[PDB]
Structures are given as structure tokens and as C-alpha cells.
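What follows is a set of notes on a single structure, which appears directly below.
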Protein chains: 2
Amino acid sequence: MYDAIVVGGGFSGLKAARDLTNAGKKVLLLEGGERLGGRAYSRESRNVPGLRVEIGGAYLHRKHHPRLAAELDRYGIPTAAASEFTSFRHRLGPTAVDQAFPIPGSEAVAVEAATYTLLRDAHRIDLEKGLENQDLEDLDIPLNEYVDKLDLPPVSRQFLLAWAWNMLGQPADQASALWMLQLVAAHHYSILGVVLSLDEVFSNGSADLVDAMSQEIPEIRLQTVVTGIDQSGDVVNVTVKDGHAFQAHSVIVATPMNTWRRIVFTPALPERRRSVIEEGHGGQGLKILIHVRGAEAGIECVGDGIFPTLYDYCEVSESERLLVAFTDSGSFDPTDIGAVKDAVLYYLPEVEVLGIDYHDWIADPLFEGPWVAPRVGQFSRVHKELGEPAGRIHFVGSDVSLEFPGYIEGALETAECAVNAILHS
Amino acid sequence: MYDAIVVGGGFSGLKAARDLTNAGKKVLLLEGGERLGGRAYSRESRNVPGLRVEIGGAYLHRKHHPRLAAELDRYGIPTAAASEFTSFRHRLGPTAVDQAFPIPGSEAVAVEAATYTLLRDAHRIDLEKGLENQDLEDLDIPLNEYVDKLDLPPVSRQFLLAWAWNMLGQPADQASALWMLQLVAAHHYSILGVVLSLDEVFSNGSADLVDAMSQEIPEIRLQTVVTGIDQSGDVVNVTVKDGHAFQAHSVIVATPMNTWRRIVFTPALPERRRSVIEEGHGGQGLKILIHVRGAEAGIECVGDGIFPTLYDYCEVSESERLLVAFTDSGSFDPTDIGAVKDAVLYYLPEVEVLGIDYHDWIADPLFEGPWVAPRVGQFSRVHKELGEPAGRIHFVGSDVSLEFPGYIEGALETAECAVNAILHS
Ligand SMILES: Cc1cc2nc3c(=O)[nH]c(=O)nc-3n(C[C@H](O)[C@H](O)[C@H](O)COP(=O)(O)OP(=O)(O)OC[C@H]3O[C@@H](n4cnc5c(N)ncnc54)[C@H](O)[C@@H]3O)c2cc1C
Ligand SMILES: Cc1cc2nc3c(=O)[nH]c(=O)nc-3n(C[C@H](O)[C@H](O)[C@H](O)COP(=O)(O)OP(=O)(O)OC[C@H]3O[C@@H](n4cnc5c(N)ncnc54)[C@H](O)[C@@H]3O)c2cc1C
Ligand SMILES: NCCc1c[nH]c2ccc(O)cc12
Ligand SMILES: NCCc1c[nH]c2ccc(O)cc12
């Protein structure tokens, strides 16, 4: 038996396991898949043999992500500027200006006013309290109705919605306005900063950091899928798909929220949590890497397309590139390459699609989801509690960060908190 | 004796006199100068024989100034676009961009945040209540300290201050932050709109409208300076510099605030008002028309100069133009043409100054002031009351508008209110 079993070897699980280990605890990390890193996933391109791509989370920003910054600095891991945008090919109507901030002067007054409203509303959110504990139900409504009430003129309206679609991985009619304001709050109460935090990448991929952290963890078992967590007795018993149980004083669940429903907890989790857990969050972020010919470097496209955003990812050769598109998986089928072509050509009619690459996060039984975004109505009923212990079982991860959900920083933040709690208990 | 004597033949006095007349009242208008219009003053250029210039207030904006819009529409008076700016020659440092909105992307986050703060603060102001009745003393502090607390980076900082200097006619250390927020409030809670309201001019000058209104006023006496207003008896007695008194049931003071102290009121005005009246407001707006050679059309310059703003006014010929500069009269001497040259050449080193033209509003005994701006501490002690009746004596004018002070619209607004009050009393 161990002092702690950690379930899940994403960044959250890795940090917790590492830190408990370094604190002198006896730790086992159980990871259900064949790799470490979780929703941080670097691997070879499907389209471009020999080329390493990030298929999940990729971007960071040092001033918004100090814990992550500290990890990079600790292991001497190199970062690079995200691809600079020098060419703008928006679809935001005839009045839009082709630069990164495409709002024209005729919309300036409207944007001023919306800026006040958005930030006023965001400033209602105290990041420590939880979205259910703050009288915020009035904001937990579909994003499209919230945005309809701002009544923005066409460019700023569509610009806002496009980025929101990108960032939440939901169409406007399914996103919650409250969660959008939560992201704004998380970025130091900045709308702009939500997008500006696409600031740096890992020079050699996220696996750099995954590997650095894992090297400090002495006991890891891959291909070990947890099916049961039973704290009915004096010591927690952790059951496993094809294997003998493991035992520990504490257990940290560092798996994705939408997988929790596939574990049998004994006794059952507190009843306030159960229906959100059963239903899962609503995130449907879909990130497509698109192999192209005929695109020049440095393109950014934002607009009203089925791809709200389409922009430069990497140079493949002198004629060839990867672009990245964001949409959602409920609205778009990535295996329909004709559809992909239509979506690309909308913005970029000179561009030939050679190929697409993506990971089906939703179909992956170890995830059942990309990054977190709540269904409408969900987080103003229960949010904070999802990330709180039940007895000796801790819940961590990006999905449950109050401070930085949906980002790697939130994985690190939640782990830090569980670690500290254990070292006192 | 009359139903009403109106003292002052600016736009306020003219409206009141006209409207009372049309309501069937017996009205006398007493104007101390040789002309009607007051701080709206079109006349021939001192520099350019044959050329008509506005030496006082010139600009309007129809959506912020509905009463003025109604006057123009009533008399069929034509307006034109203010001179469009197509060339930008700012002095806001090396990071500024040469367009009308010169803030660079690196300052965007800071501007976002300041935008929230400025508008939050402005939104404390209810325009009907008066600046003394709203618990706003904390904002009534020098503008430079208010702006120091926003802690803006260099371009947006200096851009804000320059326009504030323009608009208030005070240097930052003497302007009140509260009054700046009042202007923001007056423009539908818009910072931007303060500047955007420089939207149209009178095609043929303000005298167009002055003349139209005066034609509807049957009794006017020019060169008639009021020295005394005595409501001790049943009927008000109005004494006059070199002349027989006049009598009326009501009297409307439509002279500038800073002239009130040169009238003997009997009985004395309510004592809360008296010290502000004695001291006068702090406005020192200085508008200089500058005759130039070597300037191309469409120039706008904003910066850190002794002239915060310098921009295109009118074409004089193919080589010659008028520019307009704003500063204040405490900081700059307009009769020092060498100084003028230095101020111009700062922004525009290719430009030869031929001549300057201005009116000394401060030295003019019928004004003792350009447009209103309070001294620090003044309007959060007494503001609303300055524009309220004392007995049968009414006080009107731009200077005392709660809704649009410092503008022609406020003259019209205050008059409307006095008229209505009289027609009921
Ligand atoms: C398309 C996409 C793009 C993204 N882009 C960014 C970005 O740009 N910047 C950013 O900061 N973040 C990004 N993210 C968000 C970020 O990657 C994740 O929020 C984060 O990595 C989650 O880490 P975690 O430790 O909470 O969980 P995960 O990384 O999901 O780790 C959970 C682990 O649990 C394992 N597991 C699941 N079930 C079991 C079981 N029963 N037993 C044992 N193990 C199990 C999984 O295999 C996995 O390794 C992105 C995510 C996606 C999906
Ligand atoms: C340089 C400058 C630029 C401006 N630019 C703009 C602008 O762009 N847009 C805008 O809307 N506004 C502008 N204004 C503000 C606007 O012009 C004034 O606020 C407005 O015209 C005031 O009108 P009023 O009727 O309140 O007073 P005034 O126009 O000042 O009229 C007062 C009248 O009282 C008379 N008078 C004084 N003492 C006596 C006495 N004892 N007896 C008899 N008569 C007396 C004066 O001769 C005068 O005719 C500007 C003002 C200045 C000074
Ligand atoms: N690598 C993908 C980065 C990314 C783009 N848009 C996003 C929105 C949310 C998020 O967590 C991450 C992202
Ligand atoms: N004609 C001058 C217009 C003008 C320029 N700046 C100003 C500031 C305040 C004001 O009332 C008027 C103005």
C-alpha cells in the first residue's frame, strides 16, 4: 500500500505525484493509456511523415501561467513565439479592416460600451468562491442571448462570437455567457487577454515537459485503467480493469471530469455532484490541423465561417504548410474532406487542402471530451464542489480549476492544492 | 414694465426671449455688447481680409445636441462636415501609430482596463442631480493625480491628457477629474464621444442662427450693460450702466457665470452660491487660429506639446491655410509669435507661421472667461444650485447646464427649463 495513489498521468497527476514524492511520500501513479501527458499530446503528423505536431493543448503565456512558467524554468525547457500573424483574411463583412484587431472606427463607440458591460459583468466573479456561490445565475444563459443584448454592430459582434466559439469549443447557442465571463476573469479581467494568451509554444513539444516531470516519478504503471475507488474501509482500495487492486491512504483523481462517471466510487460521491458528473460538461472543441498548398506564411482568418478561426500553424516546406482551424465537433465533421475544403476556401480561395489531422477527444474513452466547458445552467448550480475532496479522495485537473480552467496552468494549480492538503492531512 | 427681462443675448438668452415671446409674453432683451451671439462669435479673420472665422464655439453633433439640431432644422440652416483629418503628425513618442486613434497594440490591455475604470467612475454621475449631491468628492481632485492612478503606458496616457487639456481648457494639475468624468457622462457615457462630437460646423457661421433667432425677438437693446438686479419690491428693478432702469415680473440672467459677480443683486444671492460666484470658474480655454504656409490639408496633431492639439481648420488658398490650436491662457501667451512658431514647429517643422488670430475671452469684461470648467473642489460643493432660481431671478446658460455644460446645447437646455418654469409660475 502507498501513501497516495494518483489516477491519471496528465500534467495534474504528474505534478501531484512528483511533489508528494519529493515530500517523502510513497506514491503510485496509475495511467490508463500507453502514454503520459493526457490532453497534452505531441506525436508525428498523420499528413506529414517525420513532422511533430501538437494535437492537443499547445499554447502558453508566462504572465497568465506562472506555475507553468516555473516548470519550464525548472527543467530548462525552451519555448518559442507562436507563429506571428502578418496576413489577415477575415470574413467579417465589407467594413472590417484587415488587421488583427479588425474593428473599424465606425464601431468604436459600440465597442467602448460593450467593453464596459463585459468587464462589469466579469468583475462580478470572484475566482475563489465558485460559480455556484455568487448569485450569478442571471449570467448563466446561452451566449447568443447574452450577445444579442449587447446589440453590437456587425464586425465586433461576429469577431466576439468567432473567438468565443474558438475558445469555448461550443456554438453560441450552447455556450454559457457566464463561462465566457469566467475566462475573461481568469485572464486578469481582460477580454483581449483571452486571445493574447496564445503567446508561446514549446519548441520541442509538450512531451519535453511531460518527460522531465515523469523522470522524477519512481513508480508509474501505464495501461492501467481504474474502474473502482472504494474508501469504505480504513485504507482506500483502487480496483483496476485487468489486474490486482492497489491500496493507499489517499487517492487523487487526476482524470478528466467526463470520465469520472465510468468509475464506481464507494461510498457514492456527494449527491450534489452526481448529476453533473453523469451528464458531463458540454465542451466540444475541435482542433484540426490542415495540410495545405498555396498558403503564404502568417495568415490569420477570423469570421462567420463554420471555422470561426483559421490560422497559420507551421511551415512544412516552401510551398506547403499546416494551418489550424477551430470549430466544434457537434457542428462539423472533420472526416468530410470536402467540407473541410469548403470551410477553408471560404476564407482562402487560393488554398488547396492536402490533408487533415486531428484527435477525436470525444470518442477517446480515456477522455470523452476536449477541454472543459459547462453546459448552460451547469456551473451556477455546482462547480466549486466538483474539485473538492470526498473523504480521502481528491479531485484535480484543468476541468475543475477555479483559477484557470481549460488550461495547463489549471492542471498545475489544482494539483498544488491537493498536494498541500495531503501534506497537512 | 415687461413680463420678463432677459439679460444677455447669447444662445440661451435668445432662446428664452424668443420662446417667452411666442408664448405671448412681453419680453425685453438687454445685451451689453454691440453684437448678439456671445461666445458664439463669427467675424472677419484678423489675418486674412475677407475671410469669416469662428472665434468661439464652432462644432456640433446632432445626436448629442438635439435641441441645437432642432434650431438648425427650424430655420433651414445649413451645416457641413468638420474638416476631415487625413494626415497625422502626433507627438506621442516612437511607439505611437500615425492615425486618429494612435494607440498601439502593445497598449491595448492597459486601455481596456482604463476604459472600464473611466466609465465605471463616469457612471457614478447622475446628470439630473448635480455634482454636489452625489457623494462624488473623492473624484473632485486634480486630473493629473487621477490619471497617475490609472497608471497608463505612454501613448494612451499622453493622448488622454492632451485631449483633456483641449476640452477642459485647463492644464492637468488644475482640471478636476470629476469634471472630466462629467463630460464623459454628458456624451452618453463615452470617452470617445467627447472627441467625436467635433462632427459638424455651420456652413455660414453661427451668426446664421443668431440672426434667425433674433428676428423673432421684437425688443432688443444692445450696448446695455446690466449693473443691478433688485427684486426687493413687488416688481423686479433692473439697473443699467448709462440709462434708465427697466422693470419686470421676472428676470433671466443669461450672462456668463464669471460676470455675475459684477452685478449687485438685492437681496444678496443665497449664501451657498456666493463664494463660487466671487471666485469664478477656472476655465482658461485658449483657441488660436493660425495662418500658415507649407501645411498640406487634413493634418491632425495630438501630443505632449504646449499645444496639446493642432489641426486643420480651413483652406485659405492653395499654399495657405488656417490651423487651429488649443491650449490654455494661463500656460501660453498668444501674442508671442515666436512661441507660437516653436509650438507649431514642434509638430510641423516644415510649416511657416504667417499670423495668429484669437479672442481674449478672459480680458473681455462681458465674459471674463471662455467656456466653463470648475476649479478643483468647486462643483462637488456647489453646482446644481448655481442654475436654480433665486426668487423671480432665473439663471441660465452653458455655464450652468447639468446636461451639456460648455456647449451650445447646454445654453438651449437651460433656457428651455427657465421658460417652462416661468410659463407655469
Ligand atoms: C484540442 C485541445 C487544445 C488545447 N489547447 C491548450 C492550450 O493551447 N493551452 C493550454 O494551456 N491548454 C490547452 N488545452 C487544455 C489542456 O491541454 C488540458 O486542460 C490539460 O492538459 C488537462 O490536464 P489534466 O492533467 O487535467 O488532464 P489530462 O491531460 O486529460 O490527463 C488525464 C489522464 O487520465 C488518464 N485516464 C483517464 N481515465 C483513466 C482511468 N480510469 N484510469 C487511469 N487513467 C485514466 C488519461 O489517459 C490521461 O493521461 C487543450 C486541450 C485540447 C483538448
Ligand atoms: C473658444 C471657445 C470655443 C467654443 N467651442 C464650442 C464648440 O465647438 N461647440 C459648442 O457647442 N460650444 C462651444 N463653445 C461653448 C459655447 O460657445 C458657449 O458655452 C455658449 O455659446 C454660451 O452661450 P450662453 O448663452 O450661455 O452665454 P454667452 O454666449 O456667453 O452669452 C452671454 C451674453 O451676455 C452678455 N453680457 C455679459 N454681461 C452682461 C451684462 N451685465 N449685461 C448685459 N449683457 C451682458 C454678453 O455680451 C453675451 O452676449 C466654445 C466657447 C469658446 C469660448
Ligand atoms: N492548441 C490549442 C490551443 C487553443 C486554441 N483555442 C483554445 C481555446 C481553449 C483552450 O483551452 C485551448 C485553446
Ligand atoms: N470651436 C471650438 C471647439 C472646441 C474645441 N475644443 C473644445 C472643448 C470644449 C468646448 O466647449 C468647445 C471646444
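Keep in mind that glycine also has a Cβ here, set from the backbone N, Cα and C atoms.
Listed features, source Swiss-Prot:
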type    : residues                                                                                       : note
BINDING : A:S12, A:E31, A:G38, A:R39, A:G56, A:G57, A:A58, A:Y59, A:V226, A:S398, A:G406, A:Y407, A:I408 : FAD binding site
MUTAGEN : A:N166 to A                                                                                    : 30-fold decrease in kcat/Km and kred for (S)-6-hydroxynicotine, with larger effects on the kcat/Km value for (S)-6-hydroxynornicotine
BINDING : A:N166, A:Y311, A:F326, A:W371, A:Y407                                                         : (S)-6-hydroxynicotine binding site
MUTAGEN : A:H187 to Q                                                                                    : No change in kcat with (S)-6-hydroxynicotine as substrate
MUTAGEN : A:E300 to Q                                                                                    : 1.3-fold increase in kcat with (S)-6-hydroxynicotine as substrate
MUTAGEN : A:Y407 to F                                                                                    : No change in kcat with (S)-6-hydroxynicotine as substrate
Checklist outcome for this item: Among the binding-site residues A:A58, A:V226, A:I408, the one whose Cβ has the most other Cβ atoms within 10 Å is A:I408
Checklist entry - Nearest to A:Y407 (mutagenesis position) in three-dimensional space, by Cα, is which of the recorded positions A:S12, A:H187, A:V226, A:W371? => result A:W371
Item to check | In sequence order, those recorded positions of A:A58, A:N166, A:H187, A:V226, A:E300, A:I408 whose CB lies under 6 Å from ligand 3 | outcome: A:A58, A:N166
Checklist entry - Given the recorded positions A:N166, A:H187, A:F326, A:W371, which one's Cα is the least distant from that of A:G56 (FAD binding site)? => result A:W371
Checklist outcome for this item: A:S12 (FAD binding site) falls, by three-state DSSP, under helix
Checklist outcome for this item: Close to A:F326 ((S)-6-hydroxynicotine binding site), taking Cα pairs within 10 Å and only the recorded positions A:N166, A:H187, A:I408, are A:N166
Checklist entry - Ranked by the number of other Cβ atoms within 10 Å of their own Cβ, which of the recorded positions A:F326, A:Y407 ranks first? => result A:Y407
Checklist outcome for this item: binding-site residues A:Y311, A:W371, A:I408 vs A:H187 (mutagenesis position), shortest C-alpha separation belongs to A:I408
Next on the checklist: If I take the alpha carbons of A:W371 ((S)-6-hydroxynicotine binding site) and A:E300 (mutagenesis position), what is the distance between them in whole Å?
Outcome noted: 23
Checklist entry - Here the binding-site residues are A:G38, A:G56; which one has the lowest number of other Cβ atoms no more than 10 Å from its Cβ? => result A:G56
Checklist entry - Hey, how far is A:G406 (FAD binding site) from A:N166 (mutagenesis position), Cα to Cα, in Å? => result 12
Checklist entry - Which of these recorded positions (A:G38, A:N166, A:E300) have a C-beta closer than 6 Å to some atom of ligand 1? => result A:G38
Next on the checklist: Give me the CA-CA distance between A:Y311 ((S)-6-hydroxynicotine binding site) and A:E300 (mutagenesis position), in Å, as a whole number.
Outcome noted: 4
Item to check | Integer Cα-Cα distance in angstrom, A:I408 (FAD binding site) to A:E300 (mutagenesis position) | outcome: 24
Checklist outcome for this item: Across the recorded positions (A:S12, A:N166), the Cβ with the fewest other Cβ atoms inside 10 Å is that of A:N166
Checklist outcome for this item: Of A:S12, A:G38, A:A58, A:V226, the binding-site residues lying within 10 angstroms (C-alpha) of A:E300 (mutagenesis position) are none
Next on the checklist: Going by Cα-Cα distance, which of the binding-site residues (A:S12, A:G38, A:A58, A:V226) sits nearest to A:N166 (mutagenesis position)?
Outcome noted: A:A58
